[PDB]
There are 4 protein chains.
Amino acid sequence: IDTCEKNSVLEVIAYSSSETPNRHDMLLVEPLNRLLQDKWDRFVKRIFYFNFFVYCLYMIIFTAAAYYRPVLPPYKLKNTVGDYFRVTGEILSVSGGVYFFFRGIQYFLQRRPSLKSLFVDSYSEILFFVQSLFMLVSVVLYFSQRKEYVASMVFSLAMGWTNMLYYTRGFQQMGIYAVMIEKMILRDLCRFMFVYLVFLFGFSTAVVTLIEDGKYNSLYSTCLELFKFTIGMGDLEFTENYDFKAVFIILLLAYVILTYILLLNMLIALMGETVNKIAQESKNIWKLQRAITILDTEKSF
Amino acid sequence: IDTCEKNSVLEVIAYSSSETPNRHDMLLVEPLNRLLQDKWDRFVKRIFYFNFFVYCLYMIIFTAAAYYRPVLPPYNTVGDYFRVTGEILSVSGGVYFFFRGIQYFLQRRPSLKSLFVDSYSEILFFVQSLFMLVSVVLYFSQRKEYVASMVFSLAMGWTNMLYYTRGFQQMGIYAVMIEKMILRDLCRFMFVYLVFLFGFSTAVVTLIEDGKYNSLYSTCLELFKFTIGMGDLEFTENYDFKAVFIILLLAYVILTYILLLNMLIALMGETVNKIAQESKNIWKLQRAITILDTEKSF
Amino acid sequence: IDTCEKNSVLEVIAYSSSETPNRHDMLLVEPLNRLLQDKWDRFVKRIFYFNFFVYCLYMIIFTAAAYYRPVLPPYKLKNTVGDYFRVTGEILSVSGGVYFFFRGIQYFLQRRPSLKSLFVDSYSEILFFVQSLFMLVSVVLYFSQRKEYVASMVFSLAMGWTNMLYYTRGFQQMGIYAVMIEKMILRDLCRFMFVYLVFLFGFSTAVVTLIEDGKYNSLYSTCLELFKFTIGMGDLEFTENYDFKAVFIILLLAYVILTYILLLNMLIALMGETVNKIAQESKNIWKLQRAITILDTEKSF
Amino acid sequence: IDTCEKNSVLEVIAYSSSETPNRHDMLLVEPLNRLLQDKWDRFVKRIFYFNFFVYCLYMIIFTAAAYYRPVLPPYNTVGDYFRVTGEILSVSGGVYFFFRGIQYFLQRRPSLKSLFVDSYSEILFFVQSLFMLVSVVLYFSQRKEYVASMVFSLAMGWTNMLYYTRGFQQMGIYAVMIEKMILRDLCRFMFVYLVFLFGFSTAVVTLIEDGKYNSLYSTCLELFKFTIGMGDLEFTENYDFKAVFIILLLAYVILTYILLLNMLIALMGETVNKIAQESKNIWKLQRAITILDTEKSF
Ligand SMILES: CCCCCCCCCCCCCC(=O)OC[C@@H](O)COP(=O)(O)O
Ligand SMILES: CCCCCCCCCCCCCC(=O)OC[C@@H](O)COP(=O)(O)O
Ligand code: NA
Ligand code: NA
């Protein structure tokens, strides 16, 4: 069940592909929970909370190196203690980013997923590989004498900080919150974004055709003006370069009614219904997270 | 049952008017649901995937042609050739939809009553096609309203793509849920909110003596602004009794922005909590009607 | 009525006092529910749709104060078709207001009500009487050579405009929807308004005490600046001349977190769960309101 | 049951730490409930109404003296003499609360764990008293930080009236509901959203090259402003890769405004739909302890 050198119940159930029907109810078994929870309070938490500190320090050094970037590259090293700190910090952030890149490649070679929607499945590792990729593509451009390295560095800085949530596991309520938001993005945000993108683009495509000329005669500008409504900034007077105010006002009011007053509230209702439906489901998938984490550190050491 | 050439239960349950108590639920029996989901997996799903592709390309061509309209119509180079070809193809799609709507009306020959309670999609497409034709005739009639009817036709046409979201279980249910919310909750909210909006706008306009919003339209727009989190609360100072103005503005906000606006969320939540089952059944019926529509086309 | 007149069954159960334990399931009695349903459409509904039209036309005859209001009253007659319309509309509105005043007084005398649960229950007629009182004091202000008549009549117009929601009843969905807005303003909007007022008064008092001098040194100005956060307009830097920024920023963030991020969402959740609990009782109370409304038409026709 | 001067079941329930498995449901029994309600109605209730009146009067006196403070402290007129006596009466109230907190801390002999897990109300009062005392010290110590201390104390004093909402069934349930929501939902949301906001602020500031939005504080405030529905999306233009700037803003907005806040509104709704009995039982415990405390006071 725990150690066999060939195959173990914990290994097959924790590492089981999603195709298994009850992979979330195959771990509540009395001995399996007592063993996994033991392993959680035995080693895996000691390796999960020491590694958490290491990653936090890595992200604090990576944000120190990025913020203090000097203003084409590469650059020289000024004789200053601050410059030395910056140079060691960026060298250490790049090293960590190539370490994550190797960990991801090892994960791909070893587990060998079936090229079947592996983006929703084990999405934590694919995100960590995207961050390592953002760091190593920020390294080659920087040595290639181009300023797109900063665009890449801000994206790697914005990918690491948001992915910090990976360590929310090990804490019951905080893990249940993380898994609940994750599946909510995979469900409520995806559908709402599809329909909202259709309405926003179409209503913004009808305005830009109606508008004659000006700062807002571009499709991008009109889309931005139309989007400003969702964030409580709708102006309703941003342009007067049109022959027909009735046609503009009718279109803008229709867009507001269709999106702001109907879709957002209907989304808040759907999020309430979904939240009321999945307490047990979110506990069982959270139980699958910590359980895999237990075996992951049990194999790391 | 499915091919009898006299009367098919599939057609009887599908083309039944809203009168029938159990037009949605009766289709879930072992034979009807399994026969329709099969028809979807046989010669409807892929016939509906190509049709949607064609309608997406048509909508892209119509947007590209309209987005570049030159500035009293009617109005050589590769760009102008492409623009005129796109305009012609857009007109050709509009007229095709117009004949399709006419054919639907003549065949189904509605009872004069279900055209407003059933198949909102057909009515929505016919109105889009009518806007398109009004935009053609006005364009050839030496008038600039051709661009007003055109932008409305494009705004309605872009919104009509939700008709094709059926064929997908989650997105179809999503569309049916939007349809029901708009029909019930948005209608009630709009009635009660409009009564409030009008009453307090007429009250504020009356308070103002001589200013920039004396016009009822400007003040109505100002009071509507508060609903989208862009309210001013100090838009005017050219009046007397500042206490009366501020009290009137604080009364309105609470009754709508802080009471009826949040009331729309609770009712939406209640409804969504109650209409999952019927929303799935209606999607199934829309899918079954599309299946029998794809079969009768031949 | 179940065969009795002096104290008819449907008369007493409809005109029951507040202290009655279960008045809500009285008119729903199948027989008593078919007394105000077979009679509902008999005549009272025809006299309730005519009265609704008569009140709408009355309201609109006075809602055009934009067109009427001249720029030290009383005023002169301009000898035109517009001024004639204005004066006849004013007279008609003043007469209808007197009519609603005399109706309210005649209700207070005939019913000799408790006038303590008359503001929580049967509060509709209280609002109508308030509308009639504001009209009366508007006429006296206009005749007493004062400019406060414009404020009184503008409050009366808004008071009578909100009251149209009374005649919104008679339709099952709309009346029960107004019943939910009626019971949600009594309980939830009261409790939230009481806790938000204490919070907003306290933080405004702290902010104005911190502010050293400026156009916002007034308590009223700072209170308004603090309130503007609720409607999605918070500036977070409205003042400049105040105590060291160290204290002004922390106070504003605390106010935002406590009021915008916490109490409005708490109000939404509370009105969601309440809406989930109040279907049958909202239908029954709507039935009680129609039973009394049509009983009033039965006694007045 | 009432008092044996060594141990009574009433004091046993009221003074036991939160460690007890079911300290909230013990008062639900008939005898304890009826006896505690009767005691309340008899005297404790009238004793709690006068006590709140005194606090309301006190807060106003201190507030009035603080609002009209003269503008190098420290510092013959009816206003000045009123302002100096109000300050004296405010300093006298702060001292009284200080001594009450010390007495409650020395009597309960807290085990240093439930001190910051329970009696949150007792803790809030001692903190507002400490700021008042440090305000007096600074005032007489020739410093201008007494204003900062006084405004903090004034804010806490105005927000602490929620301690006198107990004694009222609806205002007591609402106040415990707000307590539990702040204890769990607000804290978890704040943790996650602070992580997000720090990440995206550090990404945006690292994208800018120079300007008055180059500092972390201003750019962090700018990113925070989106949550209150007053976002800009065009706050700065002194940088490169406008695509990178707009993508980073649109990702932050999608993550926080349209996903995190609604997520919080759903979780809140769940908890409210779940806590009714616990909130009622905790308010009853706040009321029973109050009756027991009034009996102990004299
Ligand atoms: C490449 C995207 C744009 C880059 C610039 C902006 C930064 C956007 C960051 C998007 C990723 C954040 C969303 C996300 O997916 O977070 C996951 C975290 O919960 C980690 O928890 P877990 O381990 O996966 O359980
Ligand atoms: C004097 C204060 C400002 C006066 C301005 C008048 C407009 C401000 C709002 C007045 C009160 C709003 C509440 C209200 O008027 O609702 C009543 C409706 O439910 C009527 O329906 P119903 O009879 O109760 O069923
Ligand atoms: Na806003
Ligand atoms: Na807003």
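Swiss-Prot numbering applies to chain A: residues 387-457, 460-603, 627-712, in that order.
Per the header of the entry, the method used was electron microscopy, 3.7 Å.
Cβ atoms are placed via backbone N, Cα and C, with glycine included.
Residues or ranges marked as resiniferatoxin binding site by Swiss-Prot: A:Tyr511, A:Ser512, A:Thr550, A:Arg557. DSSP assigns A:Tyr511 (mutagenesis position) to a helix in the three-state reduction. Of all Cβ atoms in the shown protein chains, 13 besides its own fall within 10 Å of the Cβ of A:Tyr511 (mutagenesis position).
The DSSP secondary structure for A:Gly643 (Na(+) 1 binding site) is helix. If you look up Swiss-Prot, you'll see A:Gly643 marked as Na(+) 1 binding site, on the strength of similarity to another entry.
Other C-beta atoms found within 10 angstroms of the C-beta of A:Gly643 (Na(+) 1 binding site) number 19, with every protein chain shown included. The Na(+) 2 binding site feature in Swiss-Prot is assigned to A:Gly643; the stated evidence is similarity to another entry.
The number of other Cβ atoms within 10 Å of the Cβ belonging to A:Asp646 (mutagenesis position), over all protein chains shown, comes to 13. Positions annotated as Ca(2+) binding site by Swiss-Prot: A:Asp646.
Taking Cβ-Cβ distances under 8 Å and a sequence gap of 6 or more within the same chain, the neighbours of A:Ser502 (mutagenesis position) are A:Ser403. Experimental mutagenesis at this site is recorded by Swiss-Prot as A:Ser502 to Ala, annotated: Largely reduces PMA enhancement of capsaicin-evoked currents, but no effect on direct activation by PMA. Loss of activation by capsaicin and loss of vanilloid binding; when associated with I-704.
According to Swiss-Prot, the mutagenesis experiment A:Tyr511 to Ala carries the annotation: Loss of sensitivity to capsaicin.
Experimental mutagenesis is annotated in Swiss-Prot for A:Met547 to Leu, with the remark: Reduces binding to resiniferatoxin. Cβ-based neighbour count (10 Å, all protein chains) for A:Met547 (mutagenesis position) stands at 20.
Under the heading of mutagenesis, Swiss-Prot lists A:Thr550 to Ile and annotates it as follows: Reduces sensitivity to capsaicin 10-fold; no effect on sensitivity to resiniferatoxin. Reduces binding to resiniferatoxin. Neighbours of A:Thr550 (mutagenesis position), defined as other CB atoms within 10 A of its CB across all chains, total 19.
Under DSSP, A:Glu636 (mutagenesis position) is assigned to a helix (H, G or I) in the three-state scheme. Experimental mutagenesis is annotated in Swiss-Prot for A:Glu636 to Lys, with the remark: Abolishes channel activity. Restored channel activity; when associated with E-639.
The 10 Å shell around the Cβ of A:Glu636 (mutagenesis position) contains 22 further Cβ atoms across the protein chains shown. Record note (Swiss-Prot) on the mutagenesis of A:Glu636 to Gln: Slight modification of pore attributes.
Of all the Cβ atoms in the protein chains shown, 19 others lie within 10 Å of the Cβ of A:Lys639 (mutagenesis position). Among the sequence features in Swiss-Prot, the mutagenesis site A:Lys639 to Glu is noted as follows: Restored channel activity; when associated with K-636.
Listed in Swiss-Prot is the mutagenesis experiment A:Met644 to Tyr, annotated as follows: Slightly modifies channel permeability. Using a 10 Å Cβ-Cβ cutoff, A:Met644 (mutagenesis position) registers 19 neighbours.
Listed in Swiss-Prot as a mutagenesis experiment, A:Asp646 to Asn is described as follows: Strongly reduces the affinity for pore blocker ruthenium red and lowered channel permeability for Mg(2+).
A:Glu648 to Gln appears in Swiss-Prot as a published mutagenesis result, with the remark: Minor modification of pore attributes. For A:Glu648 (mutagenesis position), applying a Cβ distance below 8 Å and a minimum sequence separation of six or more within one chain yields no residues.
Neighbour list (A:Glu651 (mutagenesis position), Cβ cut-off 8 Å, at least 6 residues apart, same chain): empty. Under the heading of mutagenesis, Swiss-Prot lists A:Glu651 to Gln and annotates it as follows: Minor modification of pore attributes.
Around the Cβ of A:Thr704 (mutagenesis position), 23 further Cβ atoms fall within 10 Å across all displayed protein chains. For the mutagenesis experiment A:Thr704 to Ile, the note given by Swiss-Prot reads: Loss of activation by capsaicin and loss of vanilloid binding; when associated with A-502.
With 2 residues left out of the model between A:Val457 and A:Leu460, the distance spanned by their C-alpha atoms equals 9 Å.
Under 6 Å, Cβ to nearest atom of ligand 1: this is the test, and of the recorded positions A:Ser502, A:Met547, A:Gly643, A:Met644, A:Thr704 it is passed by A:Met547.
Among the residues A:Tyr511, A:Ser512, A:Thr550, A:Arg557 said to bind resiniferatoxin, no two Cα atoms are farther apart than 15 Å. Candidates A:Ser512, A:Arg557, A:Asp646, A:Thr704 (recorded positions) were compared with A:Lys639 (mutagenesis position); those inside 10 Å Cα-Cα are A:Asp646. For A:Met644 (mutagenesis position), the mutagenesis positions whose C-alpha atoms fall inside a 10 Å radius of its own C-alpha are A:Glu636, out of A:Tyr511, A:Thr550, A:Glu636, A:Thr704. The shortest Cα-Cα distance between A:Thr550 (mutagenesis position) and any of the binding-site residues A:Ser512, A:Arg557, A:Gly643 is the one to A:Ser512. In terms of Cα distance, none of the recorded positions chosen from A:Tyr511, A:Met547, A:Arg557 sits within 10 Å of A:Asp646 (mutagenesis position). For the binding-site residues listed here (A:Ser512, A:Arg557), the lowest count of other CB atoms within 10 A around the CB belongs to A:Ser512. With a cut-off of under 6 Å between the Cβ and any atom of ligand 3, the recorded positions A:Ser512, A:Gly643, A:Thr704 reduce to A:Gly643. Using a cut-off of under 8 A between C-beta atoms, the recorded positions A:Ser512, A:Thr550, A:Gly643, A:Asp646, A:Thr704 that neighbour chain C are A:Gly643.
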